[PDB]
Amino acid sequence: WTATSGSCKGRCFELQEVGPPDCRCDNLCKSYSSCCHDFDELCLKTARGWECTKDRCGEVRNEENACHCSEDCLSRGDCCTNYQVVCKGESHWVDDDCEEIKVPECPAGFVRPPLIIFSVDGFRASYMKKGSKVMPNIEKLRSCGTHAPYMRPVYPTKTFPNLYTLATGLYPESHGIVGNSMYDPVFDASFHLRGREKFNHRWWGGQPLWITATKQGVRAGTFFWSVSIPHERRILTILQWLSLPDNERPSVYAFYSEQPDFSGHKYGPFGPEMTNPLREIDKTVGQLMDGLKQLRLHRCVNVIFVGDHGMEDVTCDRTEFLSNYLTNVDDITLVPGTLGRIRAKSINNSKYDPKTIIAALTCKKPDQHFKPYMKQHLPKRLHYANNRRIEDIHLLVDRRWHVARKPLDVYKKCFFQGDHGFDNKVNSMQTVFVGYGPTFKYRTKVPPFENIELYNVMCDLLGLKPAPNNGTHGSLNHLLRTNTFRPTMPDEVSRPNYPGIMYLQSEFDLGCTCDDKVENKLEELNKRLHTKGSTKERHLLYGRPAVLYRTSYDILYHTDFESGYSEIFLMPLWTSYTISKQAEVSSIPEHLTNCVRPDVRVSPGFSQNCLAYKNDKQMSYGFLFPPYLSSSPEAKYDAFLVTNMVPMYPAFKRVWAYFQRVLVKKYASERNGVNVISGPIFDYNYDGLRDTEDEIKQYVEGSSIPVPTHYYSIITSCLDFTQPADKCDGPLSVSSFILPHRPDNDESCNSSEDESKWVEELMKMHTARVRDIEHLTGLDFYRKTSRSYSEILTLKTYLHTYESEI
Ligand SMILES: *[C@@H]1O[C@H](CO)[C@@H](O[C@@H]2O[C@H](CO)[C@@H](O[C@@H]3O[C@H](CO[C@H]4O[C@H](CO)[C@@H](O)[C@H](O[C@H]5O[C@H](CO)[C@@H](O)[C@H](O)[C@@H]5O[C@H]5O[C@H](CO)[C@@H](O)[C@H](O)[C@@H]5O)[C@@H]4O)[C@@H](O)[C@H](O[C@H]4O[C@H](CO)[C@@H](O)[C@H](O)[C@@H]4O[C@H]4O[C@H](CO)[C@@H](O)[C@H](O)[C@@H]4O)[C@@H]3O)[C@H](O)[C@H]2NC(C)=O)[C@H](O)[C@H]1NC(C)=O
Ligand SMILES: CC(C)(C)OC(=O)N1CCN2C(=O)c3cc(-c4ccc(Cl)cc4F)ccc3NC(=O)[C@H]2C1
Ligand SMILES: [Ca+2]
Ligand SMILES: [Cl-]
Ligand SMILES: [Zn+2]
Ligand SMILES: [Zn+2]
């Protein structure tokens, strides 16, 4: 029960939640069955429409009307948004030439520029050019404010996961909303778009914008609107709130539209029936902007126009069914659609074996429109593993496709031509961002960015201190006229050692051999200087990376490379080298194929040994700086030092050798030299963060040599490619990857062919931001450049997608 029969009179859309069992007069009361008897009557008026007409101007105030055209209307703060246009001969906001907003132009009482979030659902990024003829208001915001060509959602590209990421600056794995449908195995409860479970606060983690504001003394408008409340009402409600007295008036507001997503599901992203939903949205933006112009706020408010995700062509006939792959289809549960998630049907069966499930789903059809992963082996750029609500088995589905359990689920559980939720680098999933206001720049285009980054920015605009999030604060400073935030480099925690020659050959008993005895007054002081760092500014162009945790490590210098060697992990944390466009590839000579040499700078005790790799049949080794790319036969001996050595599965050595022998030189060709930094990553617990010495779960058999989970590389050159990588005067260009280090190549269905048909496709799939690598290594790159630090934080958030132009 709820004794809900008090009044809403004078309380229509109040900002507080009053104590039960009283009656409420806010957006959630409809959802909670808690509204006052008169709520509909008073708080949802519709009489006479939403627009003034020439025969209403200066009328008798009739309280029952939806909005007003009377003389007192501006004072009451409740006119129809076109009241000035009809009754006072003022022009629409779209019709005015935009004039730069050099300073905020706010009425008295207004301490700071308000922020209005205008969020639109399923608004595909290509709509801004393709629908530009039927969206004159939106086009003005875009062209006069600050806009990206598109904005990147988070995976899965679904509604609830994206709205709450916008709200928090968190990955879905961190905020807890990992899909529109979820099973928590500890709650033993399910979360769905339909029903009541979603109303409990235990699902929603992190701290969203409106809570962050509240706790810091900034009043917030609503971020939930009933579907039944028409969009015209939503706007007048926001405009009413802006009219309130100073100490009652919120600083941050939200408007949400269900369109164009609701139609895109029925008609597909470009159906002819899509023109009217785009017409609708542009009117609502017109109404808001005319409304702000009325109350003198259109040169004072910051507006964000933003989408949750895009929309792809998807139909029933493009459904892959699991019952065509698995005999035991009734011992699994599947979360279906544009992404697949599998768990056991019953916890009782300990016979349920994820390995057999994955084996049956791997490369079984030449056409296969999905690929199975254990969640820990998904690309790290999706950050979709670390939550108990994400099932162990995941299916990445091809764009334009679906997966289901059995055919009966499709025709009795065709009505649709659109869907979304695919991999977040897929063009059709990209969405929009426009910023318009005093605090944004004027007629400015910025590079595409991720939606995780907007939390920090909306905090700046409101003078708040952002709760801990996954954005990189400072990386979007270039969108703003003036910044609240001045970013600074983290301090180095561990300074390196610089060992000289301290050990004799005969002190080592590592089980390694090499043909290196056969070998001057000229050349001895030449290669002396290389071990002392004479060519440090050739192979290490942006400073040594900084180690941001407490450890024990050595810098080691060579003619062709320089490395950060960990005494704790017995292998380098990072290896840096520059391959110029002129450089040549050469082969490993017959006598040096088994060559591994002790390093006289590093002790036998803090060194790897050949014996452990001999003992381990499953485990061979590779090298971080590639022998193939040695600058001279004399130099090559450096590449074989035991301190350049890393553990690698034979299967992985195939991917690695082809990267080192073919791809590095080809990049150097295209990019006018490249500088590469490569290293191991240890993330056994898949939280996306480096693992400490006492979290290692795998060692090369009988050794203390830890086994990396991934291997990374960062590849940097000059954005103006007419300048060589190592003599670049301005901005830089980068691409990176995080290869999973796996004992098989089951992920690449074509792997039995030559490496040239598959390896590059694999690396493309595991593309990465420098910032992802920093989280996983505890390192900090690009310490010493000529570029501003804001420009460097942008560089670090960059992701090279290998998609063609939108
Ligand atoms: C993206 O950004 C986010 C935010 O910055 C990063 O996530 C943070 O990472 C931290 C490191 O993992 C983590 O810090 C821990 O916090 C513990 C307290 O946790 C609660 O309080 C915070 C603060 O309000 C709150 O945010 C948390 O919310 C989580 O949990 C609730 C309910 O369960 C969820 O509703 C919510 O969605 C969120 O879940 C997420 O995080 C949990 C873990 O917290 C995951 O399991 C989920 O999958 C989900 O992603 C909590 O309510 C604190 O107690 C910890 O301190 C222990 O550990 C450290 C390190 O050893 C140490 O300093 C302490 O001594 C202490 O040790 C004790 O526990 C150890 C482990 O069992 C053990 O070794 C000892 O024996 C001790 O008993 C710890 O500091 C922080 O909570 C999250 N924040 C969020 C919001 O997720 C994220 O990493 C970033 N991602 C990337 C890729 O960079
Ligand atoms: C109603 C119930 C399901 C109980 O939960 C709620 O009320 N929420 C659940 C969480 N939430 C959201 O994440 C949410 C975010 C946005 C949003 C959009 C863009 C930008 Cl730049 C920032 C944002 F914040 C818009 C609309 C929205 N819609 C909601 O519904 C609210 C409140
Ligand atoms: Ca980790
Ligand atoms: Cl889902
Ligand atoms: Zn959506
Ligand atoms: Zn949708």
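Heads up, chain A uses Swiss-Prot numbers, so what you see runs 51-463, 468-573, 576-591, 617-887.
Technique stated in the header: X-ray crystallography, 2.4 Å.
Placed from the backbone N, Cα and C atoms, the Cβ positions cover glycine too.
Features of the protein shown, as given by Swiss-Prot:
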type	residues	note
BINDING	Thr209, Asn230, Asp311, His474	1-tetradecanoyl-sn-glycerol 3-phosphate binding site
BINDING	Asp311, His315, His474	Zn(2+) 2 binding site
BINDING	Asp764, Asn766, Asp768, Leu770, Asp772	Ca(2+) binding site
DOMAIN	54-97	domain 'SMB 1'
MUTAGEN	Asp171 to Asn	Abolishes lysophospholipase D activity
MUTAGEN	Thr209 to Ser	15% of wild-type lysophospholipase D activity
MUTAGEN	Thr209 to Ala	Abolishes lysophospholipase D activity
MUTAGEN	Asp311 to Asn	Abolishes lysophospholipase D activity
MUTAGEN	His315 to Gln	20% of wild-type lysophospholipase D activity
MUTAGEN	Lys430 to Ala	Impaired secretion. No effect on lysophospholipase activity
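Annotated features taken from Swiss-Prot, shown on the structure.
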| residue | record | DSSP (3 states) |
| --- | --- | --- |
| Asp171 | mutagenesis position | strand |
| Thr209 | mutagenesis position | helix |
| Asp311 | mutagenesis position | helix |
| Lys430 | mutagenesis position | helix |
| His474 | 1-tetradecanoyl-sn-glycerol 3-phosphate binding site | coil |
| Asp764 | Ca(2+) binding site | coil |
| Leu770 | Ca(2+) binding site | coil |
Under a threshold of 6 Å between Cβ and any atom of ligand 6, which of the binding-site residues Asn230, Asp764, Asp768, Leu770, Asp772 are retained? none
Could you tell me how far apart, in whole Å, the Cα atoms of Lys463 and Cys468 are, given that 4 residues between them are missing from the model? 11
From the Cα of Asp311 (mutagenesis position) across to the Cα of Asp171 (mutagenesis position), what is the distance in angstrom? 5
Between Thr209, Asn230, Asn766, which of the recorded positions has the fewest other CB atoms within 10 angstroms in the structure shown? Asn766
Can you list which of these recorded positions (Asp171, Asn230, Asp311, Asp768, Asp772) have a Cβ closer than 6 Å to ligand 4? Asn230
Pairwise CA distance, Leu770 (Ca(2+) binding site) versus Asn230 (1-tetradecanoyl-sn-glycerol 3-phosphate binding site), rounded so that it is a whole Å: 26
Around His474 (1-tetradecanoyl-sn-glycerol 3-phosphate binding site), how many other CB atoms lie within 10 A of its CB? 30
Determine how many residues of the domain 'SMB 1' (54-97) DSSP places in helix, in strand and in coil. 9 helix, 3 strand, 32 coil
What's the straight-line C-alpha distance in angstrom from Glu573 to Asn576, 2 residues unmodelled between? 10
So if I take the recorded positions (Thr209, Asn230, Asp311, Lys430, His474, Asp772) and measure from each Cβ to the nearest atom of ligand 1, which come out below 6 Å? none
Rounded to a whole number of Å, the separation of the Cα atoms of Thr209 (mutagenesis position) and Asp764 (Ca(2+) binding site) comes to 29
Hey, for the Ca(2+) site built from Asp764, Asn766, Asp768, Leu770, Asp772, who else sits with CB inside 8 A of the CB center? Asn436, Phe763, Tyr765, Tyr767, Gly769, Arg771, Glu776, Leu857
Among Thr209, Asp311, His315, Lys430, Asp768, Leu770, please name the recorded positions whose Cβ is nearer than 6 Å to ligand 3. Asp768, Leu770
Would you find the one among the mutagenesis positions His315, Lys430 whose Cβ has the most company, meaning other Cβ atoms within 10 Å? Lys430
Least buried by Cβ count (within 10 Å) of the recorded positions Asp171, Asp311, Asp764, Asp768: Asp768
Which whole-number value in Å describes the distance between the Cα atoms of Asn766 (Ca(2+) binding site) and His315 (mutagenesis position)? 37
